[PDB]
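Student: Pasting in a structure now, in structure tokens, and then I'll have a few things to ask.
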Amino acid sequence: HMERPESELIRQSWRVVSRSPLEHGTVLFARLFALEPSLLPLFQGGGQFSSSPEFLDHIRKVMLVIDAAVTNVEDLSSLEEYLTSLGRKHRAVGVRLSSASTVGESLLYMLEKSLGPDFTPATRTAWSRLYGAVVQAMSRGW
Ligand code: HEM
């Protein structure tokens, strides 16, 4: 249950991000590594000491999952099976549920750099509710 006005703030903001999803994704992950640098060694070439996802491929996959959430922002329930399963995949490779707040922060930081004054209080609140619903779905696997 997200109403039209808030759904539209998400859809509009997401169109701005979707002009350049790898460039915005690199901003999300640059912030995430600043907050939680222990996550870098899960990526190919992310380790001091050298199956692992490659960094830009995984960004594409991340932005494709957010795209699906944005497409279903009014009701996320067609997605709960996938998200439950995606949460389990992440848990199994050592990504704690605690990292959900770090990804959240990093997502809000990427949106704020993409949108400037168009990142309105209501846009921020709507994206937090959307992200929270996604993490809730995923945390039935974490
Ligand atoms: C701390 C944050 C994250 C880390 C460290 C991370 C890391 C990884 C790792 C290691 C894999 C490979 C797992 C495996 O082979 O089973 C993976 C797969 C994936 N990640 Fe992430 N991920 C993170 C966040 C996200 C988020 C927030 C999304 C989407 C909202 C996402 C989307 C995906 C997708 C679609 C895959 C492919 C799943 C599959 O192999 O079936 N990731 N990620």
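Numbers run from 1 along the shown chain.
Header says: X-ray crystallography, 2.3 Å.
Note that Cβ sites are derived from N, Cα and C of the backbone, with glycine treated the same way.
What Swiss-Prot shows for this protein is this:
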{"type": "MUTAGEN", "residues": "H58 to L (Swiss-Prot position 64)", "note": "Improved binding of dioxygen and carbon monoxide to the iron atom"}
{"type": "BINDING", "residues": "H58, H90", "note": "heme b binding site"}
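Thinking about packing and proximity, how do these listed features fit into the structure?
Tutor: Other Cβ atoms within 10 Å of the Cβ of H58 (mutagenesis position), summed over all protein chains shown, number 16. According to DSSP, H58 (mutagenesis position) sits within a helical segment.
In the three-state DSSP scheme, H90 (heme b binding site) falls into the helix class.
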Student: Excluding near sequence neighbours, so keeping only residues 6 or more apart in the same chain, what lies with its CB under 8 A of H90 (heme b binding site)?
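Tutor: Spatial neighbours, sequence-distant, of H90 (heme b binding site): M138, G141, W142.
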Student: If 6 residues are missing between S50 and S51, how far apart are the two Cα atoms, in Å?
Tutor: 12
